[PDB]
Amino acid sequence: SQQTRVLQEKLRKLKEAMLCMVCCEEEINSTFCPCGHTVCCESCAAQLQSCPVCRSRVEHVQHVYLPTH
Amino acid sequence: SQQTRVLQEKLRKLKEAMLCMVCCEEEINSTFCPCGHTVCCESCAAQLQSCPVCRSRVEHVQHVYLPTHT
Ligand SMILES: C[C@@H]1CCC[C@H]1NCCO
Ligand SMILES: C[C@@H]1CCC[C@H]1NCCO
Ligand SMILES: C[C@@H]1CCC[C@H]1NCCO
Ligand SMILES: [Zn+2]
Ligand SMILES: [Zn+2]
Ligand SMILES: [Zn+2]
Ligand SMILES: [Zn+2]
């Protein structure tokens, strides 16, 4: 039905929000510290000197283990 | 249809996986450092000395801003 299409859309959007904002291919699993934006995979986060959301300098990257992984 | 019921279940389970493992009510938004387990809300994480998943000492809690946050 149309509700199946709506739910497929919500599920897709929630899954897309768990993907890296830079490469769009790998799951987010990394946090820029100290700002706390958690928007990248480990490969993209290793290559950024400043946060792509707030432009704060990245002092270090913290790997995150999420139950959604 | 039955497909609608299946999708509603997947959506619900994914949303439940984003809730605090201690209170089950607030969204996960905190990370235990250095281990990196990110399974609690700010209130529940604030009073844990060791990680509830791996027992590593919590040196500090890092707040996390996630795109899934609602
Ligand atoms: C977005 C498309 C339009 C037609 C069918 C729909 N996808 C439904 C998946 O259940
Ligand atoms: C529409 C989403 C935003 C981030 C990832 C993208 N989907 C990419 C799938 O390869
Ligand atoms: C079934 C899920 C696991 C964690 C939270 C729980 N739902 C609680 C909603 O109030
Ligand atoms: Zn990436
Ligand atoms: Zn930032
Ligand atoms: Zn909690
Ligand atoms: Zn841990």
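We count from 1, first residue shown onward.
We read in the header that X-ray crystallography, 1.7 Å was used to get this structure.
Backbone N, Cα and C define each Cβ position, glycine as well.
So that you can see what the record holds, here are the features copied from Swiss-Prot:
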- A:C20 to A (Swiss-Prot position 387): Abolishes ubiquitin ligase activity (MUTAGEN)
- A:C20 to A (Swiss-Prot position 387): Abolishes autoubiquitination (MUTAGEN)
- A:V22 to R (Swiss-Prot position 389): Inhibits LDLR degradation (MUTAGEN)
- A:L48 to E (Swiss-Prot position 415): Inhibits LDLR degradation (MUTAGEN)
Looking at Cβ-Cβ distances, which residues of the chain lie under 8 angstroms from A:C20 (mutagenesis position) while being 6 or more apart from it? A:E26, A:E27, A:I28, A:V39, A:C40, A:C41, A:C44
For A:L48 (mutagenesis position), what is the tally of other C-beta atoms lying within 10 angstroms of its C-beta? 15
Would you mind reading off the Cα separation of A:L48 (mutagenesis position) from A:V22 (mutagenesis position), to the nearest angstrom? 10
Do any of the mutagenesis positions A:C20, A:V22, A:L48 touch ligand 4, in the sense that the CB is under 6 Å from one of its atoms? A:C20, A:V22
Return the residues near A:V22 (mutagenesis position), defined as same-chain residues 6+ apart in sequence whose C-beta is under 8 angstroms from its C-beta, sorted by sequence, else 'none'. A:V39, A:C40, A:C41, A:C44, A:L48, A:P52
